[PDB]
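These notes are about the structure you will find just below.
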Amino acid sequence: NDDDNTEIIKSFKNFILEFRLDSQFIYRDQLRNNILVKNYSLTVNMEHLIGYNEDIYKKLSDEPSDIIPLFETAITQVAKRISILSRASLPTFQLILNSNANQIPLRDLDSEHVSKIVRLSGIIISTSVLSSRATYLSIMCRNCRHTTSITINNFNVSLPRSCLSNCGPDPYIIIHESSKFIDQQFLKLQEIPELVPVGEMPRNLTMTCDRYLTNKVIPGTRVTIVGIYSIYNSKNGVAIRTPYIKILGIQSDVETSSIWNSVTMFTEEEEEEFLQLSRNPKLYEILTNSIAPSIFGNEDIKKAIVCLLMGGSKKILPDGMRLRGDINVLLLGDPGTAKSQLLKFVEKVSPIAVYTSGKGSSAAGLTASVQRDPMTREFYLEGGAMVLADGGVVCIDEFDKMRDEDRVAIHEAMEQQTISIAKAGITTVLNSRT
Amino acid sequence: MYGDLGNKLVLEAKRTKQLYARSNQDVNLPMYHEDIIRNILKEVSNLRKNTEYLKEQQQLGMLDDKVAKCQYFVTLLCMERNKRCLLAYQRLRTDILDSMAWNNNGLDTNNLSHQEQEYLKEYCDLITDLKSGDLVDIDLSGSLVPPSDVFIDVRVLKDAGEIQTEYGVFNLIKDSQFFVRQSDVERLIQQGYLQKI
Amino acid sequence: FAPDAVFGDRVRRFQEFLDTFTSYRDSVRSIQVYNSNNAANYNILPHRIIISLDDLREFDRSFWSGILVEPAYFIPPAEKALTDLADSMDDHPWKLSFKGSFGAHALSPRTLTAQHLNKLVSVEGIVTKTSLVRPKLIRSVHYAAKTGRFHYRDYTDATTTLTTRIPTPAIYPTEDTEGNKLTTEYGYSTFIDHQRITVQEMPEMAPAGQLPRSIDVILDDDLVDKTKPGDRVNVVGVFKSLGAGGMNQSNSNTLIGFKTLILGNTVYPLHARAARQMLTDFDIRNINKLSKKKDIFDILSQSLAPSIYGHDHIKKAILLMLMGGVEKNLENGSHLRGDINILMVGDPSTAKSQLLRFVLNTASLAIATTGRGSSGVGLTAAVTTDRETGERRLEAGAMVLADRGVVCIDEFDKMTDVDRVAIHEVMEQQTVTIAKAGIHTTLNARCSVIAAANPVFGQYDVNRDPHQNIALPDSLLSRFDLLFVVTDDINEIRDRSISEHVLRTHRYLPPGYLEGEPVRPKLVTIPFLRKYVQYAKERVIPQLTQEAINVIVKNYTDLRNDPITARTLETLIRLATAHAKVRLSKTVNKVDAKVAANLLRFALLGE
Amino acid sequence: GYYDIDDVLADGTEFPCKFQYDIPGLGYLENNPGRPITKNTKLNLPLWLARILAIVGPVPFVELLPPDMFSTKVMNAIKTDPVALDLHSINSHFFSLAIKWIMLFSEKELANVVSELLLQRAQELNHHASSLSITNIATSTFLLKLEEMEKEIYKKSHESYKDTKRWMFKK
Amino acid sequence: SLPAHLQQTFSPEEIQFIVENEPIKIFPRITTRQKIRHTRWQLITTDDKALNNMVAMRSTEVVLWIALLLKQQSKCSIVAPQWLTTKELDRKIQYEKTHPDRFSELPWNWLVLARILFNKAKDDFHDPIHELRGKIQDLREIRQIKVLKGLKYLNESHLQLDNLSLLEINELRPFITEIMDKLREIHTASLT
Ligand SMILES: Nc1ncnc2c1ncn2[C@@H]1O[C@H](COP(=O)(O)OP(=O)(O)NP(=O)(O)O)[C@@H](O)[C@H]1O
Ligand SMILES: Nc1ncnc2c1ncn2[C@@H]1O[C@H](COP(=O)(O)OP(=O)(O)NP(=O)(O)O)[C@@H](O)[C@H]1O
Ligand SMILES: [Mg+2]
Ligand SMILES: [Mg+2]
Ligand SMILES: [Zn+2]
């Protein structure tokens, strides 16, 4: 078996070391450039893997859960060969996959896709904390102190049942000092709204990412995913098991504020395009034309909507006082004056936004709500529309039909940019920059 | 305080430096800050009036060997600082104008001061004086990318009709393409009529 | 490479370090002689040293980076060497603590990451969900009744040790090897106090639209109870994993991770923008120097909220409320409160919320609340099950967390009345009483409430009476010391003044930022003002005096014999006592009573 | 350079000064031309002025107090972790100002520490300058913590690498 | 008058121009040597004789820009220098792996000439060109590791870089000189 695994590993080593287009060894260069900035991963385009040697892609797509670890191993060996002098240490490199295969919509994924590489898209509705998973367990026997170690690959693992040569019935314990761990995050992906069938409730999948794919995306972002559609045996029918996606690649339509507040991401070409756009003399008129272009007239409202999107400048003073930077606009008036259509456009164009209707809202449902975590039996705080809109806009349509004590709950978050909760023994002032 | 307007002006200098340094083309340099400069020059005139007042009052003699020495030294240093800020701003915009001269005019005018406009004229006159004198066999205003290819394909990007060259013609038909000696068309690549390589 | 072979060299290098930086030897001996004196004199300092980590770097960078990056192999030899130093002093294991310059190891519960496991880290955050304190068994001793020997047994778990020693099942011996019956000897057996706290990320730091992360800290022996919930803290300790992480095959779940902790080595309380500020003799002398300026009360109150125009009488009342009068205890334990309770009710955009936010940033201990966002239970205290043990336990609410501090309440009239029914005991008795879940207790809530509200109508209606303008019951309004009514009443001169002030306020630029770059007549500074308030709260308890009483009774009778009630009198006494604290004076005097009456006259009459 | 704009800006930063004499008329430094400056007045002055008043006097007219950017706190932060440190938040021109301060008061300790800082940050800076696209968040964060001095060195270095890569792979 | 990016270094194109002035061995596919039994090259930067006396497949040495100008047409084939072969590049790789401190004595123009000839003379190599590209890549990667190790020892005093290429030097120049300059400025500032 390990002879064949060695041949697979050598085949991938050759793919990294030999693949070349227009005089550039793109994977050698990418691996080196990643090593210098100390991200130990490689992004592979499966078009290139198919083009190199379609037998390799056949092995990978037949059984990715066995072949992806071997590819990662190959990447480690090349990483050492191109960044450490041979005969004068690095972790196991994550493999990230880019693909243009035909997507399966989230609702169509089923038993025929188990253990296959799958491509899909949706909106991330939740992101859990960074749990820790072992890559390498240092192990020893509780009685005779036989010491060994278990390398782990996270594609579906256990300790051994009895000692590897009396030691008692269940003999092994972990040694955490010499064991190694990685970040693991859970995301919940909900299917695209315009792809939901007629009269159906929108379906969602739990899915996991690890190493450098953690914290890459945040709730509300629309994403496309490459991953192994796979199963886990929950503690809860008969012979029934929970589906999930082991993520191998994430590609958001755009990246915004995922784990960054002062950091940014812009290319030189788009920065220069924005710079020469900023210098245009008719810029305000062009932006006003861009707002809701199929809505006639309402020019001062469109001008105000540009101002609301842009916002002012937030300020913090030696007093300690904070001055509100964002802008609030109310459209009050007659029926069919395109107010709701304008709110729809603003929710569509803003980089961060939420749309709610006042009669569909709640005080908690808007600012933030207390929840009880069921198996912990303990209270925690979950964000409402103001939290999800933080750093952007909340479009409160149908505002006059909001119940008054729901309406009053907006006051602090609307002026002080904060939500002062005091409930169930929780006391916090969450930020809401909306 | 007397240094502040100089700091505002050289922060302006730094921002226009970054504006010019971010791109391959000559970015059109921003407006000449006449208002901040006039505020500085008026501030310098006030500092001069203070030196005049003090050098008058050294006839009246108040503690002058130290106190008048100190007041004079401080106001003198304020004037040195304001001179440095003014000259830093003007030297940067001079440098950018010299660059633009060699790049184009030696082969947006509202943004210059009149001294800068006539300076740019005189500097172009100087560049032309060099390439018109001795060393004339080299077009000193030419490019500084080495000649990699003697024959090039060039696609006609804008129409200009029939023009002669040293031993022939080009009819610059829109979206026609030539295969031609680079030295016979370089002027038109610089002038933006021809596209490739 | 095996750790034991290098333990001796590491020990002698830390011994050479301690010998070199002899301030640590002096500290060890100071602790020892203090404890010896207090043991004999019939309260005890712990066997713990804070080493400046900079000193250890400048001594030996290799050992320093060993403490940072491999503490499980470098702290035990350092603590052994320290214990040997303490042993070398004339006539128990000594522990270490660390301060300074952690660099990349300075983190928060968000950016603490699996790459940091088993390293020494410093985390900044806010404490929540402190467990009960429990004794943790570490050694048990047993008298073998027939054999006569004292047998013993050590114990281990993943929290007791920096390295993963084999576990011990917490079972007490009962029989000798020969089968002789054992008896456990408490008092010779050894237990450490153990406490588990959740440090939460500071909400100001959490990125856009994400909620605060949190991590669990373990504290042992003298570190226990060094913090309560709501404390902003910096914790230093070893970030660790523990448990099986589902690798034990009884757990079918493939995806769950390992539990992780910080094993704490020191705990620093914070209010940097320290919870208690240190005062140099220079600070003492400056504080006294300023107190003799004839109009110091005006200087300090003008120095409050310098970005708020006007509202002079409110800022004066706020200053006296930060410096509340002395609490009285009388016969049969009868009690008179010393807090000053303020209600700002008035028109919108009259800086009521901004004044609350200034107070929140200026008091030593302030808890923010808002009317809709506050439950009555979330305000007093809430019953929860402590998952560490399974017992019903109280979680302190805002009024209890602000004890010996202040509470800020914005949008106060927007509260539901079953919330305001829970306000009454705090105002009237400085306490809250619980009678539910089989828990029957009373908790201290001794704090100045300052609150902001609007009238029942959107703006104050001068055609109608205060009880008709103001939503709250008279049974609640009478409990506030000062009821302020403010209005945004239009006037060109005042509008010009406030406008040009607000434009100066909005034209501010903090240091070092470029023009237009986004952010990441004598008056005292806010740090100075915070120090002055701490000084006056700690070091002066003004005594009432007859010359002040004469002014007080004259003014009280005059105010009453023209809304006034019996409670107005001790409010005047409190305001006078607090103004005596502003003067740093051991006595209340006629000046204090005059200012107190002037300010309460403003509040009542709109003078 | 006299016209070196980043030097003109660096000279505009301010340092804590303690005056050594009672001098009439200089109160405009204290925002009132009609009053004296007094001995042991502690005041922040721009370095283009503070540099001179600390040498002319005899006792010089000004003593320069130790600025916070070279305090023991900052030096210890430097000496633990040079690459993680946010020098830009300490002072945007910290290296130019350190060079001026070392020259103004010959100080071997600070010269060594600033040399160590520069070298250890130059390694990381070269790593981010050498890595090229085929911006990375790990690079995008590090460039915030660079001084204007280091940002200039980074742009020049990274442009050199990018130009070389361009020439090698594009015909 | 000189662009900002050319102030204190060479562009990669200028490095190519410098390397293009080297002589190179070619097989002519034209005959210019006239028999005893018409235009001559008449150059002024380089020697005119070899071009005036070419005979087809009698190998001869000419300046590289002329060799490329001929190889742009079918009229020439450029003989690879001896170092640019699989066995020789493998020997240099083994030297690089064997001696961590030294750079192997590849000629100063090696990367530039490899780029030029792989693009303009892809059909003239005896070895399969994909292997030569692979081994040139191995060499640049290993030498870059050595460069990174070297930069840990920058000084206020001096540095030694025995066999580093012209292109590798030119790539590093606006970094090494700047950092050593600022270390000098820090050091000299401390002197009394
Ligand atoms: N100026 C306009 N230009 C184009 N379509 C318009 C315009 N005004 C109204 N409409 C159309 O009429 C409808 C407007 O609905 P809507 O956006 O709900 O208006 P509204 O102001 O929100 N009225 P209401 O929700 O009853 O208060 C849409 O179908 C629009 O296409
Ligand atoms: N006197 C003042 N000086 C400066 N700013 C002021 C003043 N009065 C109000 N403001 C500004 O008004 C804004 C709103 O202040 P805020 O404290 O929220 O008012 P408020 O009294 O709480 N109104 P409300 O919550 O609707 O009852 C802030 O940005 C203040 O800076
Ligand atoms: Mg509508
Ligand atoms: Mg308010
Ligand atoms: Zn065993």
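Here chain C follows Swiss-Prot for its numbers: 15-56, 90-138, 151-332, 337-583, 648-689, 696-740, in order, are the residues you see.
The backbone N, Cα and C atoms fix where each Cβ goes, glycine too.
Annotated in Swiss-Prot:
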type    : residues                                                                       : note
DOMAIN  : C:359-566                                                                      : domain 'MCM'
BINDING : C:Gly409, C:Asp410, C:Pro411, C:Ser412, C:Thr413, C:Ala414, C:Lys415, C:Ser416 : ATP binding site
MUTAGEN : C:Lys415 to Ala                                                                : No effect on MCM2-7 complex helicase activity. Loss of MCM2-7 complex helicase activity; when associated with MCM5 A-422. Reduces MCM2-7 complex helicase activity; when associated with MCM2 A-549
Sparsest-packed among the binding-site residues, when each Cβ's other Cβ atoms within 10 Å are tallied, from C:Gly409, C:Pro411:
C:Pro411
Can you grab the distance from C:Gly409 (ATP binding site) over to C:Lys415 (mutagenesis position)? Cα atoms, rounded to a whole Å.
8
Given the binding-site residues C:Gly409, C:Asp410, C:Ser416, return the subset with CB under 6 A from an atom of ligand 2, ordered by sequence, or none if empty.
C:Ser416
Taking 10 A as the limit, how many CB atoms besides its own sit near the CB of C:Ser416 (ATP binding site)?
20
Under 8 Å Cβ-Cβ from C:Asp410 (ATP binding site), six or more apart in the same chain: what's there?
C:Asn517, C:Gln522, C:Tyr523, C:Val549, C:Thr550, C:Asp551, C:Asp552
Take the Cβ of C:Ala414 (ATP binding site) and count every other Cβ within 10 Å, whichever protein chain it belongs to.
23
Annotated recorded positions C:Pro411, C:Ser412, C:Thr413, C:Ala414, C:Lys415, C:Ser416, filtered by Cβ under 6 Å to ligand 4:
C:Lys415, C:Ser416
Could you tally the C-beta atoms, other than its own, that fall within 10 angstroms of the C-beta of C:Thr413 (ATP binding site)?
24
Cβ under 8 Å to chain A, applied to binding-site residues C:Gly409, C:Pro411, C:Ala414, C:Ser416:
C:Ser416
Would you list, in sequence order, the residues of this chain other than C:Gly409, C:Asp410, C:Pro411, C:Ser412, C:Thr413, C:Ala414, C:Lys415, C:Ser416 that have their CB within 8 A of the centroid of the site's CB atoms, where the site is the one recorded for ATP?
C:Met407, C:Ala515, C:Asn517, C:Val549, C:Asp551
Cβ packing number for C:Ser412 (ATP binding site), 10 Å threshold:
10
C:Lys415 (mutagenesis position), number of other Cβ atoms within 10 Å:
26
Can you check what DSSP calls C:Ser412 (ATP binding site), collapsed to helix, strand or coil?
coil
